[PDB]
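Since the structure comes first, as structure tokens, the remarks are kept for the end.
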2 protein chains.
Amino acid sequence: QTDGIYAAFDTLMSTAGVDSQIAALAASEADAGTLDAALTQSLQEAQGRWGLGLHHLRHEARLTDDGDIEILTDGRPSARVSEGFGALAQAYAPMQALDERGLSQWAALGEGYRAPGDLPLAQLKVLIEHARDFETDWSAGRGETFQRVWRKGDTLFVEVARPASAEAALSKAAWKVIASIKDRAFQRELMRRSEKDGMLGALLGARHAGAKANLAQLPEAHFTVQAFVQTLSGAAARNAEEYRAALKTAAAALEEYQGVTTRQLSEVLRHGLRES
Amino acid sequence: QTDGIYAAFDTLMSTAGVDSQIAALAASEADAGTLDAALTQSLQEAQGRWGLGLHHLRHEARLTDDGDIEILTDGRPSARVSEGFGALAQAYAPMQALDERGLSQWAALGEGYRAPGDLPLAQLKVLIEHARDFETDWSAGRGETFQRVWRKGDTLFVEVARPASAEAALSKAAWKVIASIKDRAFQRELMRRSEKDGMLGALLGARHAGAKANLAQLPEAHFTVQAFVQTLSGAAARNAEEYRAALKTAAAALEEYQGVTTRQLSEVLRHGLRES
């Protein structure tokens, strides 16, 4: 009932393109402090990619005596992996504050002044070079993306985000997955239930028993890639050239990981087609 | 001490140009708790002006159960008023770090990055308008002053300093009083004794023996107005014109308080030699 938990964590992490390899690390008999550090590292990466908007909280995950993995924010028990992925998404929901574009409204640094996102590159240079902590608001970035930047202590953070809901991603991963099926009326009656209802709807109505009870386990229904944070440290975190390069890097990686998680999703969705 | 612990504190406070009025407050119909608060407000004001360079510490002053005034840095007892002013100066001294010019090497914001103090004013403007907490190193300013600036939260702190030891200030007041002497014979002897053992030397000389006694118990021997801090809040704290105005204001306030305490010291050294 709490077994297959390392693998459950690994699958959650995969929806963010994080090959956390936690199961393998436990099979190698790694010490529990090691597993704890690895769980936390992966979760913080995933948090960099999920786009939920919670950089102002501390994200940890840790083993419990009863074989569970406990996820926490600012140290408060938020959820347990055994309670399922929908339960985790529900745990995060009240701590979010998304605007109309889906972008987070919270300041990464917390309460305080936020410089504009459109700032002239010379002004931003002065902030990078000579300020202590600082933070810009969202600005448009390229190809329907948005970007921002902030420095906490010794580390500069460059975030690039293109919000995209998880439901839609699932339905398009089911577009490819159905697309690979017999040209037949299962299709035409999914597609004619596309001019009437969402695609989990038409695919839970046109399928057989356990389509919903099976799919209610997928983490990809609650989590998907929407941003990418590239970090810099030390002298680089006060160098404007490094920041410009890091922005290029974060946009590139956004493209990459969106593609990669799409591929892994359609693959395992197609693994469910062979099983059927 | 002399005529009370509240008198003793007011006399200290006068060294920094703070008319703290604690003796009057204690003799009044004020609410209970009003005195400790007065003491701490006056003390922090004073710290902005003595130039000891301790902005990173929290200063407080509070009554004790045996009727004394205790002075604290970061909650720790440092000294008590009745122990005398030399003792207070010596409690501060090991906390201080003054470079050759007399200026604090301590950041006001503590450990971290400091911008240069000769920064181009357009860059400094970007910091005032868009950064959060930040701080600059000392630089020169108008009229042999030095200046630095920093933001803590919603307040911008502009400091202007013209270091001068309590000894140098005593020497300037001794010079002043040796000038205004009406009797010329005494003045010829004083000026000879001063071509020899300096100005205050001669001056304390001509008094009755033990001249250096008594005055050495005055606080003027251990604290003197060396600097001034002007504060801005709200929108003004993010306005670079306000910054430049605030600098002129703090420079004027400093030249005033130094002229003042020079006059008051010149009165100290006059009411013990004229009656000779």
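For chain B, we keep the numbers from Swiss-Prot: what you see runs 25-300, in order.
Placement of Cβ uses the backbone N, Cα and C atoms for every residue, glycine included.
Quoted from Swiss-Prot, the note on mutagenesis experiment B:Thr88 to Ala is: Strong decrease in phosphorylation. Lack of phosphorylation; when associated with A-128 and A-160. Applying an 8 A CB threshold to same-chain residues 6+ apart, the list for B:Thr88 (mutagenesis position) reads B:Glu94, B:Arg104.
Among the mutagenesis entries in Swiss-Prot is B:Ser128 to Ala, noted as: Slight decrease in phosphorylation. Lack of phosphorylation; when associated with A-88 and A-160. Packing around B:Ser128 (mutagenesis position) is summarised by its Cβ count: 22 other Cβ atoms lie within 10 angstroms of its Cβ, all protein chains included.
The Cβ neighbour count for B:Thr160 (mutagenesis position), using a 10 Å radius over every protein chain in view, is 19. Under its mutagenesis annotations, Swiss-Prot gives B:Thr160 to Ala the following note: Slight decrease in phosphorylation. Lack of phosphorylation; when associated with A-88 and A-128.
Annotation of the published mutagenesis B:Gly165 to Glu in Swiss-Prot: In KH311; loss of radiation resistance and DNA-binding ability; the original residue is retained in the structure shown. The Cβ of B:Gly165 (mutagenesis position) lies under 8 Å from the Cβ of B:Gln171, B:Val184, B:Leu271, B:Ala275, each on the same chain and at least six residues away in sequence.
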